[PDB]
Amino acid sequence: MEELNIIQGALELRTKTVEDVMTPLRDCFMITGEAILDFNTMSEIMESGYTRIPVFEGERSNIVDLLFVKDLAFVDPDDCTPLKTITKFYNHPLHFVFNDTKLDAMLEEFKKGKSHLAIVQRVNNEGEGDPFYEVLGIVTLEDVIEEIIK
Amino acid sequence: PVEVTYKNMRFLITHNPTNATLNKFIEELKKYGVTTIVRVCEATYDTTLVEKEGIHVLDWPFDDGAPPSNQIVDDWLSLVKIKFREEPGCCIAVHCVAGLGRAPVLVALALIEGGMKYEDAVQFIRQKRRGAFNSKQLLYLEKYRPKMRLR
Ligand SMILES: Nc1ncnc2c1ncn2[C@@H]1O[C@H](COP(=O)(O)OP(=O)(O)OP(=O)(O)O)[C@@H](O)[C@H]1O
Ligand SMILES: [Zn+2]
């Protein structure tokens with residue numbers, strides 16, 4: 001039944017990685033730091049229905065901050081307040097987890113610690129250039145939850 | 001921004017700043033107690049403001065993902081030995097625009113030159129930052145003959 005799916009899902013938390021449950025970067029809904037919060041921008045953010053919205057600067061693979069929708073609360077559309085400003089006010093923690101990370105660990109890291117969101121990155125070892133980190137996309141609590149209720 | 005401490009010598013490997021972040025950058029570097037900065041990649045900003053704050057900058061670039069030439073290595077060891085004697089307890093900063101390749105290698109050379117084993121050193125480095133070495137660089141540090149130039 002459903003219980004048996006939960007049980008199986010729970011045992012396979014050791015095996016599975018965050019790379020398996022994650023949302024690819026291409027499918028991520030994000031926002032530029034250079035964005036201005038006006039009627040249109042705020043409305044679009046709200047239209048997406050995402051509580052947590054990654055903020056990138058320049059290339060999308062570069063994520064410099066995180067914007068919750070509750071940050072848009074008393075912000076006025078007619079004021080045209082820059083996004084940099086708001087992010088300066090609240091400044092929500094941004095976690096980066098590696099792709100080889102097990103779901104067990106990721107779950108524990110969500111429980112302790114406030115944040116329900118994490119960024120997936122991997123080490124690029126291709127030769128001969130300097131090894132660098134590569135952002136693949138995001139992984140949230142609802143992701144690791146979904147794996148374990150099938 | 002990662003701190004490395006061994007014996008009397010202390011190093012700090014940082015991200016590469018932008019031109020505007022200098023205001024917030026100096027604030028960081030003054031906190032760790034840096035004196036000298038070693039730029040091993042490319043020049044991304046005006047060094048004028050930086051040296052104006054009393055922080056000397058050194059540009060010793062070399063090929064991406066490749067071990068540093070003998071020249072750079074000797075100058076590096078000399079720089080370490082001299083600067084740590086000149087002002088005991090200070091710090092030397094290395095950085096690059098890419099990250100994890102060229103900058104930690106110099107630190108590793110100095111580290112194994114200070115009486116640390118190759119394995120124990122690379123482990124100490126990678127523990128603070130995962131990855132941090134490519135194919136070519138691993139070999140360079142593996143087979144590096146220490147001169148014990150620090151003493
Ligand atoms: N901003 C976003 N852009 C793209 N994908 C997202 C975004 N937020 C979450 N996801 C993905 O959507 C799925 C559901 O995520 P989640 O439920 O956490 O979204 P949410 O509604 O913003 O937050 P909450 O869980 O608190 O309701 C997951 O696969 C997650 O990776
Ligand atoms: Zn949800």
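Our numbering is plain: 1 for the first residue shown, then up by one each step along the chain.
According to its header, the structure was obtained by X-ray crystallography, 3.3 Å.
Note: Cβ is positioned from N, Cα and C throughout, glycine not excepted.
The annotation domain 'CBS 1' is assigned in Swiss-Prot to A:22-83.
Looking at Swiss-Prot, you'll find the mutagenesis A:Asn99 to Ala (Swiss-Prot position 527) noted as follows: No effect on N-glycosylation. The secondary structure of A:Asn99 (mutagenesis position), as reduced to three states from DSSP, is coil rather than helix or strand. Close to A:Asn99 (mutagenesis position) in the fold, though at least 6 residues off in sequence, lie A:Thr17, A:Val18, A:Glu19, A:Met22, A:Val120, A:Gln121, A:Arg122, A:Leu136, each with a CB less than 8 Å from its CB.
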The domain 'CBS 1' (A:22-83): DSSP-derived helix, strand, coil residue counts: 21 helix, 19 strand, 22 coil
